[PDB]
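Let me begin by presenting the structure, written as structure tokens, before commenting on it.
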Amino acid sequence: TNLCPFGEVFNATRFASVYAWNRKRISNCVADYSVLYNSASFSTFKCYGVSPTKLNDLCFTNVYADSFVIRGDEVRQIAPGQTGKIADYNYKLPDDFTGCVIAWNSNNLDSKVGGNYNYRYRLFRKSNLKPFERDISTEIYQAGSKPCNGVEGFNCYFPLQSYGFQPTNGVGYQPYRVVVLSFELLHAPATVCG
Amino acid sequence: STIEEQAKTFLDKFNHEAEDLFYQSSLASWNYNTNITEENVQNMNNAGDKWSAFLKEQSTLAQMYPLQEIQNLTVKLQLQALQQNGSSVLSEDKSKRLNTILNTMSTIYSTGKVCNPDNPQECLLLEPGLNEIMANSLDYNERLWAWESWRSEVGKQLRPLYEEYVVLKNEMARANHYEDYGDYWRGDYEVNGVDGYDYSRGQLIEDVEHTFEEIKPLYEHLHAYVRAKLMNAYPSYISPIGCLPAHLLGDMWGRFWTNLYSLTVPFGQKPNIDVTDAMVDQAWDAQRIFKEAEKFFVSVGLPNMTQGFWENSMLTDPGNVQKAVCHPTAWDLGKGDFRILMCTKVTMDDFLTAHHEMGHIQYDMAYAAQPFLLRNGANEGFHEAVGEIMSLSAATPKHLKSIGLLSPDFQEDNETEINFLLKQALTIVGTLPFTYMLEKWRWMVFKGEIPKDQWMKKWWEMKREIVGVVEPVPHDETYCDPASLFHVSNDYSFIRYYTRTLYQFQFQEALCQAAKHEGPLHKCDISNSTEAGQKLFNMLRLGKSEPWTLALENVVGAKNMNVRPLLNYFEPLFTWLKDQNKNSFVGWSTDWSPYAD
């Protein structure tokens, strides 16, 4: 019997940005969550709905693993019932969330001298996000009634602003890689338990 | 679909783009201050010009949102600091003449050398050259040569440049809907939009000259004691009835009187308080000064320093392989990175400075949650006041005995508390008329209150009336004496050194009455008391988002700028100074002159 490929979600060499967060449908494998508490390298391990003790006694149908890179003080926005520039425009968790959230510092892989401008985020979106909705869009945010035919000018801003990741930044500005496991029970058979 | 909706939307584009350019303009400016090198001087000028040009494209975009239609007072504070054109209202000739003058006015001040053309031994640099001869010399002509011949070239090649600097910066402020340029420097203390807390730009003149009518009975006794003690050093030069000569106050202009303490001690047979012989014998280094300065701010409730504070900041002079301008500046680079740059040594003057330049960082760490245009002090003399109340608390013998520095059986008497206050009165009270008179001079040269012929006659008419200082030999109109100072040539505001004094005792009387002290104010201390540092942190975290009259009411309870704490600090000295001045002449006469023959 096989193990779950958690070595592709947590130890990936290049993560994604929070506007275009990845998602991996993990199913039909013997998931070992007991080595995740004892790793002692995750800065934040918050489990909503489930317990860290009940995670090896219960079996789930689908375990979705959403991975992205955010700032230091925006890890608190990845929580059921938060608001900000990430929990409303980039990655919104539903209010009845039933999963666990991983978060750990990655300053020595995601920050180069001079700036690592590969990670971006939605700064301006014309509405709010539904829970677990991802929309990659490069549309110029019409903040008025002019209108603007693509030309980024007066009160028509580009929504994807980049992250200024540098190795000399503070704790609250250093890149925290975040993996969000979202367990669920559906009307299919379930075989993901340790 | 409303202007206040598009204003917050525009500032979210600003705060998430200016923060990525202010860091690269400060990290590149940090690399020049640590490495004085021909390569790193351009990286602070290429990346420093990317932010200097960024604030010009946003100041042309932010003026499309009128400030009459926005009702949120937080947005109107960020847009008022962004819609100001500055020097963009001038033409191409006048803006080029201004930057040519400012790059040349700071050049003749810094690179002005003093030599005697008749003697080969009389040549020296500025620091530690010309600053040494004007401080620790006991002669009259040795100080007069370093004072007249310093303004014989720097005070003469800065007169026609500063004459054109008056008419250039007046058109910079008359087109910005201010009255003069003197009314542009009082625009930092301006508060509009709040009912009951309206502070006008013209009420700063009404407040500064009202605070001087109470500090003048204290200064007249400090001046009459310093003059009476200078009779024993120069018995054939100073009259004990008139005023003081200019070059005997301690340094090149006479701003601080700190170097006059070594000759005018109150009691010379008493042991002076010092930890310099208690830091080398205990083997203190550059880390232990800041490890013991960090425990002062943790004990009042302010948080610890960052981990990036200890690996990136420069504390020790890094050998001879690289030269670093290590004047003590506390660096707030933005994006949560807080550093500090100073050449530390094992002395008390660098132990109190480490408390002074970490109190700036505990202020910059407090308003980090604010937006980018509100990350500053409540006014200009508000940042330097919260940094120096820590220097007034880390020098008392209650703190120097708490960290094992001072002796456990060091006696404190009546004659010890005076000798500490006269070291403080020459640095704090003695610089108060010198700070007010120069800003009385700049606000009267920008208002057009003087013509050209009394340009240098009405400057020494104010030194012989406010600070009580005569000239040794008269200067004609070809001279220009105030431009020799650093803040006049490099065009800095100077009233921020007058209001930081009146605020640092309003704060300390507010932080000692919160810490429940029973006794005089100069023996007080705020450490080991969380209920006093949490009083200050509710003001430190505000930043510029609140007006400075409401930030004073958060800690003191008075919206005004008051004197009475500063007279309550020096009250054990002012009681003694009256009793030492029964036989002297309290007050001065303008008619005396050393060349009145």
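Heads up, chain B uses Swiss-Prot numbers, so what you see runs 19-615.
When the header is checked for method, it gives electron microscopy, 3.4 Å.
Every residue gets a Cβ built from N, Cα and C, even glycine.
What Swiss-Prot records for this protein:
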type	residues	note
MUTAGEN	B:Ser19 to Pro	Increases slightly the interaction with RBD domain of SARS-CoV-2 spike protein
DOMAIN	B:19-607	domain 'Peptidase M2'
MUTAGEN	B:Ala25 to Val	Increases slightly the interaction with RBD domain of SARS-CoV-2 spike protein
MUTAGEN	B:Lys31 to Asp	Abolishes interaction with SARS-CoV spike glycoprotein
MUTAGEN	B:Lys68 to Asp	Slightly inhibits interaction with SARS-CoV spike glycoprotein
BINDING	B:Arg169, B:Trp477, B:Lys481	chloride binding site
MUTAGEN	B:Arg273 to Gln	Complete loss of enzyme activity. Does not affect amino acid transport activity of SLC6A19
MUTAGEN	B:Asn330 to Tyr	Increases slightly the interaction with RBD domain of SARS-CoV-2 spike protein. In sACE2.v2.2; increases interaction with RBD domain of SARS-CoV-2 spike protein; when associated with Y-27 and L-386
MUTAGEN	B:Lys353 to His, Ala or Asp	Abolishes interaction with SARS-CoV spike glycoprotein
BINDING	B:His374, B:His378, B:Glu402	Zn(2+) binding site
ACT_SITE	B:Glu375	active site, proton acceptor
MUTAGEN	B:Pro389 to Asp	Increases very slightly the interaction with RBD domain of SARS-CoV-2 spike protein
MUTAGEN	B:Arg518 to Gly	Increases very slightly the interaction with RBD domain of SARS-CoV-2 spike protein
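Feature map: annotations from Swiss-Prot on the structure.
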residue	record	DSSP (3 states)
B:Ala25	mutagenesis position	helix
B:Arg169	chloride binding site	coil
B:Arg273	mutagenesis position	coil
B:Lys353	mutagenesis position	coil
B:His374	Zn(2+) binding site	helix
B:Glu402	Zn(2+) binding site	helix
B:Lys481	chloride binding site	helix
B:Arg518	mutagenesis position	helix
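Looking at B:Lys481 (chloride binding site) and B:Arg518 (mutagenesis position), their Cα atoms lie 22 Å from each other. Of the recorded residues, B:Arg273 (mutagenesis position) and B:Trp477 (chloride binding site) place their C-alpha atoms 15 Å from one another. Of all Cβ atoms in the shown protein chains, 21 besides its own fall within 10 Å of the Cβ of B:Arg169 (chloride binding site). Summarising the environment of B:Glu402 (Zn(2+) binding site), the number of other Cβ atoms within 10 Å of its Cβ, over all protein chains shown, is 20.
Chain A comes within the C-beta cut-off of under 8 angstroms for the following of the recorded positions B:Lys68, B:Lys353, B:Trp477, B:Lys481: B:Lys353. Taking the recorded positions B:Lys68, B:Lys353, B:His378, B:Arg518 in turn, the residue surrounded by the fewest other Cβ atoms inside 10 Å of its Cβ turns out to be B:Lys68.
Taking every protein chain shown into account, B:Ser19, B:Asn330 are the mutagenesis positions, and of these the Cβ with the most other Cβ atoms within 10 Å belongs to B:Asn330. The binding-site residues recorded for this entry are B:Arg169, B:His374, B:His378, B:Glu402, B:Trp477, and the Cα of B:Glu402 lies nearest to that of B:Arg518 (mutagenesis position). Secondary structure at B:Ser19 (mutagenesis position), taken from DSSP and collapsed to helix, strand or coil, is coil.
Put simply, B:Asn330 is the one of the recorded positions B:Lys31, B:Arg169, B:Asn330, B:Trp477 whose Cα lies nearest to the Cα of B:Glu375 (active site, proton acceptor). Ranked by Cα separation from B:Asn330 (mutagenesis position), the recorded positions B:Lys31, B:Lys68, B:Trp477 are led by B:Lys68. Note on proximity: of the mutagenesis positions B:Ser19, B:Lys68, B:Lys353, B:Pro389, the one nearest B:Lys31 (mutagenesis position) is B:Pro389, by Cα distance. Across the structure, B:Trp477 (chloride binding site) and B:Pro389 (mutagenesis position) are spaced 42 Å apart at their Cα atoms. All protein chains considered, the CB of B:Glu375 (active site, proton acceptor) has 22 other CB atoms within 10 Å. The residues near the chloride site, meaning same-chain residues not in B:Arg169, B:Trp477, B:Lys481 whose C-beta sits within 8 angstroms of the mean position of the site's C-beta atoms, are B:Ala264, B:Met474, B:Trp478, B:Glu489, B:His493, B:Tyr497, B:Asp499, B:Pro500, in sequence order. Among the record's chloride binders, B:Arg169, B:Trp477, B:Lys481, no two C-alpha atoms are more than 17 Å apart, and one pair sits at exactly that spread. Here the Cα atom of B:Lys353 (mutagenesis position) is found 22 Å from that of B:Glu402 (Zn(2+) binding site). If you measure from the Cα atom of B:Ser19 (mutagenesis position) to that of B:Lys68 (mutagenesis position), you get 32 Å.
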